[PDB]
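Written out below as structure tokens is the structure these notes cover.
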Amino acid sequence: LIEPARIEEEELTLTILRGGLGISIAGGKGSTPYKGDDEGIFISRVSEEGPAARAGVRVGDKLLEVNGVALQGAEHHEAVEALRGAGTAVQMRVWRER
Amino acid sequence: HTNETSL
């Protein structure tokens, strides 16, 4: 008896179609961190069966990129303005760990 | 409380 094959970490490109997106982001450079000392932007809440939950967004995902804007080592307002437009779709690369 | 923003 043994542990199965499991994904330790990954980088996901996800497409979210939407009045809101269904996420709450937390953290950023200059804000109280979300996990450990990593000051990245993370997904802290996913609306139940919202457009982001249908996209596969998971709680704790780190925002690496939004609509081509690299949000690595970015400030909180930098990711909010990159996600507040969201006319109809947002494409974000995320870092998932376990 | 640690700076969450709803979207």
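Residues 716-733, 736-815, in that order, are what chain A shows, numbered as in Swiss-Prot.
Just so it is clear, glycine is given a Cβ too, placed from its N, Cα and C backbone atoms.
Taking the Cβ of A:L738 (mutagenesis position) as reference, residues of its chain lying under 8 Å away and at least six apart in sequence are, in sequence order, A:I731, A:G767, A:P768, A:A769, A:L800, A:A803, A:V807. Quoting Swiss-Prot on the mutagenesis of A:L738 to R: Loss of anti-proliferative activity.
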C-alpha separation across unresolved stretch of 2 residues from A:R733 through A:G736, Å = 6
